[PDB]
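Novice: Quick one: this structure, given as structure tokens, is what I'll be asking you about.
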Amino acid sequence: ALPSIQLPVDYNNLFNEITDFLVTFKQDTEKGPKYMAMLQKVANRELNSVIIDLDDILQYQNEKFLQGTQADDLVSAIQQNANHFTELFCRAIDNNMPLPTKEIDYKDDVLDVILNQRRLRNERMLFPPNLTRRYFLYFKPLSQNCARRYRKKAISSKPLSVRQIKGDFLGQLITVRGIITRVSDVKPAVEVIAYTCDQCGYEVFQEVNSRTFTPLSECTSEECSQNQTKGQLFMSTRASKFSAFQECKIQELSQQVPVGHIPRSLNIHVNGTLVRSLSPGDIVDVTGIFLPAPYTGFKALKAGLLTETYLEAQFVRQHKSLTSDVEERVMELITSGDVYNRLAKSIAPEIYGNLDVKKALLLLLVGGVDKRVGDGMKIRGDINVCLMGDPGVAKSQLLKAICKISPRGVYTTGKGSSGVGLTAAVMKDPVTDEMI
Amino acid sequence: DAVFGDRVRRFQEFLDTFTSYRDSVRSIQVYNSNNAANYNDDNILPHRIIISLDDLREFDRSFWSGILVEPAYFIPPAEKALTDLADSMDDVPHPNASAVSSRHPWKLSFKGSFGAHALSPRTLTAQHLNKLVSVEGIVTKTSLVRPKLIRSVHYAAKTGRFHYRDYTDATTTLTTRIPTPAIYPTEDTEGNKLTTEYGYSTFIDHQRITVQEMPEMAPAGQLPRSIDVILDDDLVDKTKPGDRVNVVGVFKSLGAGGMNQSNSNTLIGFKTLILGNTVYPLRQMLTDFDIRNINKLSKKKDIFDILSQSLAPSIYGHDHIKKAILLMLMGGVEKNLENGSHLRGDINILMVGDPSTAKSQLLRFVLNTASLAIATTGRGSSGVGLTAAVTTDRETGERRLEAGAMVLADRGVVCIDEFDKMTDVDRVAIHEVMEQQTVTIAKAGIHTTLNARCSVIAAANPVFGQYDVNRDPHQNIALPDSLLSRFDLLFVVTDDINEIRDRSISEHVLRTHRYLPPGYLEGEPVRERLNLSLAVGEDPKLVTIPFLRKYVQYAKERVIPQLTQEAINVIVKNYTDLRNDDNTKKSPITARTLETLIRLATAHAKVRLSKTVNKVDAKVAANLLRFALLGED
Ligand SMILES: Nc1ncnc2c1ncn2[C@@H]1O[C@H](COP(=O)(O)OP(=O)(O)OP(=O)(O)O)[C@@H](O)[C@H]1O
Ligand SMILES: Nc1ncnc2c1ncn2[C@@H]1O[C@H](COP(=O)(O)OP(=O)(O)OP(=O)(O)O)[C@@H](O)[C@H]1O
Ligand SMILES: [Mg+2]
Ligand SMILES: [Mg+2]
Ligand SMILES: [Zn+2]
């Protein structure tokens, strides 16, 4: 049948150490445990996310080493395998959840009403725990500073590329540096599905751990055990638990591509409160778990043993107003004096000359009055500046440079691409094949 | 069974007979071991050795014959013995968290003489199946790298033990076995739920490349043929399209071949593939003798003249163009500047001239002598064929991009012939590549910027049959001004009738046409066929071409000169003198001439193997550009 192999890791001692770390850990630098404070904060319906730090876990390991008792190197176990430790930590959080200390505040929560209505009928006359959960659990990659402080090296936070991601890193926690190109809308993904049964017993719950599932449509309760054909199950959306899901694509930076090659791309999946952290056009450093997609359905047979892949995201590090500060900056620049000439001159300091052109580009940067006259008359305040002249006079640096100053600007060129008049009403977007 | 163990014993004896392989195993092992111990690191060598078939031939003729003739029954026994030896060497323990599950077995590679097993994608037939072969060719297409599952590990609750399932495929192993459905087990033998534990399983990278025959060796009236090679593990991404490669592997059949439930048909045959063991590129490593000779030849005063004259010794004259080509070979230093800009370091040359003036025989020479070169013809090219094309990946199913001529020659040269005969829609694309050195693709949901840093040498003809001196230069050349501004040196060459020139050039041509290759008799036709013997062993003064290639490589990779003030003083005076004069030049002078002087000075500085730009470099650049623009020679 299925042969058996011996592996050093045992999850019992790991669970014991997680339980010890949640209670014992204190920030050495409020007093007391670091995480039981934020758990109490969560219990008051205020915090929606729980973020664990592996620097903190190393701190607990270092405390135990100061005591001298052996440890299970939890930090390495998390790095090598992280899809199971999420469930372990969720169970550990569920076991030690503090009581609501203040402001219970039950107002109109449908799930709350359902759960409260369950109690009376069940007691007067076991469900999946994830239904009662609200917090989301995320890991935080290691820090080189803390690592160098205690050696031990580091692998999870190293800024790899899309190309350096081999098949040997699957099932681990890694970090990838790139630029975000495409981001999709937020849609709900089912986690626990509740079916209502023709006043037969009560609603049944099923968990979904894949991208594809099958409805139950058969009532198995004790009262529903009667033989008469009676009807299948109907889904109830209100008693079911959903989640926010988003998918993005990250592309390799031009600096890291070798000569003669084409850049690759990677897929990122994000669930929870971390959704909407990434937008198109951002250069970011994303940490997560690298997992194999099932690739099932059609065109799975031809591949046979070939799989897709994706990255479950858990952390985001983006590389890069009226206040008294900006109220004083303008006064400082006024006291500086020579605003006109200096403003014109500092525009593209590489190019020497054409100072009147630089004066006019300033006037183009500012806008004239747009006054809406009655009876339909309108007058424009925008500026139309054309610059003619012989080739090789710095024609096309001046322009590009002006685009930098104003955020709202587009550099459109000749017939290589059609963007000036592309006010088209048809868009064959591959995702859905409908017009936009 | 017994034969397997006997062959393992034979290979084990072979391994301790020759101690070199045992030393290489230890070197790789100690490197990998002491690399992981460097916590303050500044990467991992694969488990693969290269053995020579020759030594095995003297050791055991039977085993060598078995490997060459019946690889599928002699390679797996050898790999197990190599793994056993490697395991015996590693005395130090490695109680790693997850390396215990994945052993990464050692593999083998071959070299030496293959005899009659050295073939090409055309001479490979059904007689060579299940044999060890080597094929020479050019890579055309590659597939995307995907991960493939080899072993899955599952954890069982209520018991605490693990269970593993193994997977095999036709392309994975050399022996046919019962296939696997690649579905993860969900139920234990006792019915306990099983949970898949990624991070303990095994995945291997997989790629497929296509190797085509060299078009120069094809028979008359026939198109070149191609074959498919599958690469795995550590052989991935060692080749790129356009490369010339030699792949050693096992020629194998696959599938059912229409002898099955499907209808009987004469059009259905079997599918053939190669499981590549080794890939060899057909970078010239330099010894100390070569470097010492280069440094000794650098100090000679008239080195630029010798280097320029050594180019194309079968062309009479055209000294200045040959100097310009040499300066192209040793490009300038590229400067990365703020605002996301870069000053180009490439030198671009255009040649306009009369018919039969040896314009096209210099492009062909540049194709051969340079490290990377791509040939293009005006009328037989398209815009989508120069920048990139949207295609599909059959093996995996996505939509991808395929490189064109310009982007395939990154850090190389592109030689375009009949440049004026190119259509306008075609000529816009080359404009962008000449200006930004980048390609923008915004088609079919693929939004990408591609790097293309190539040097352009081009040849064209005037509007009429021959150059006219009684008409303005712009009337003679049909090319637009915007395109014409992007060339550093424009050379107008004219054939003038003179008796002494004719007497010399006719003598030179007649001397050239009377050359006999060594080993050929008079009247014996040249047998440019090689008789299917592709290779014997499978892996005033002028200078020889390979020495020139070594010189160019060393100069490009070892010296980066910087500009100096005293050279700038010469450059500025030359620019000011040239700008303010009434001489009628064949091309207008603009503010981009200064950059051309700087680039030519940098190239001449590289030629001298020096780290600074001197006054002599500025003088040489000035003389070259004065000849180009004026003809004052
Ligand atoms: N006043 C100036 N100051 C500095 N550089 C200048 C000046 N005038 C021209 N240049 C030079 O001109 C170049 C910038 O303009 P460039 O010739 O590339 O484009 P353009 O004027 O749009 O012409 P084209 O028609 O060739 O595209 C640089 O080499 C720059 O050094
Ligand atoms: N200077 C020369 N030295 C040696 N051979 C020459 C020379 N000039 C021309 N030839 C010979 O003339 C023939 C044609 O030359 P080639 O094809 O290079 O001309 P071209 O400039 O490309 O012509 P076209 O304008 O017709 O395209 C070749 O056989 C070449 O060897
Ligand atoms: Mg311009
Ligand atoms: Mg020609
Ligand atoms: Zn019922």
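By Swiss-Prot numbering, chain B shows 18-59, 90-329, 339-595, 648-741, in order.
Header lists the method as electron microscopy, 3.4 Å.
Cβ from N, Cα, C; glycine included.
OK, Swiss-Prot features for this one:
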BINDING   B:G409, B:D410, B:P411, B:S412, B:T413, B:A414, B:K415, B:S416  ATP binding site
DOMAIN    B:359-566  domain 'MCM'
MUTAGEN   B:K415 to A  No effect on MCM2-7 complex helicase activity. Loss of MCM2-7 complex helicase activity; when associated with MCM5 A-422. Reduces MCM2-7 complex helicase activity; when associated with MCM2 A-549
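Relative to the rest of the structure, where do these features sit?
Specialist: DSSP assigns B:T413 (ATP binding site) to coil in the three-state reduction, outside any helix or strand. Residue density at B:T413 (ATP binding site): 18 other Cβ atoms are found within 10 A of its Cβ, drawing on all protein chains shown.
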Novice: Using a 10 Å radius around each Cβ and counting other Cβ atoms from all shown chains, which of the binding-site residues B:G409, B:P411 yields the largest count?
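Specialist: Answer by Cβ density within 10 Å: B:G409.
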Novice: Which of these binding-site residues has the least crowded Cβ, counting other Cβ atoms within 10 Å: B:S412, B:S416?
Specialist: B:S412
Novice: Taking the centroid of the Cβ atoms of B:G409, B:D410, B:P411, B:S412, B:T413, B:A414, B:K415, B:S416 as the ATP site, which other residues of that chain lie with their Cβ within 8 Å of it, listed in sequence order?
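Specialist: Going along the sequence, the neighbours appear as B:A515, B:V549, B:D551.
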Novice: Ligand 4 is in the model; which of the binding-site residues B:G409, B:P411, B:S412, B:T413, B:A414, B:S416 have a C-beta less than 6 angstroms from one of its atoms?
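Specialist: Listed by sequence, the hits are B:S416.
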Novice: Any of the binding-site residues B:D410, B:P411, B:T413 with a C-beta atom under 6 A from ligand 2? Give them in order, or none.
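Specialist: Result: B:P411, B:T413.
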Novice: Return the residues near B:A414 (ATP binding site) by Cβ distance under 8 Å, restricted to its own chain and a separation of at least 6 in sequence.
Specialist: B:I371, B:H374
Novice: So if I draw a 10 Å sphere around the Cβ of B:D410 (ATP binding site), how many other Cβ atoms end up inside it?
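Specialist: Excluding its own Cβ, B:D410 (ATP binding site) sees 16 Cβ atoms within 10 Å.
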Novice: In sequence order, which same-chain residues at least six apart have a C-beta under 8 angstroms from B:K415 (mutagenesis position)?
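Specialist: Sequence-distant Cβ neighbours: B:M407, B:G409, B:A515, B:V549.
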Novice: Anything from the recorded positions B:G409, B:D410, B:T413, B:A414, B:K415, B:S416 with its Cβ under 6 A from ligand 5? List those in sequence order.
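Specialist: Cβ under 6 Å from ligand 5: none.
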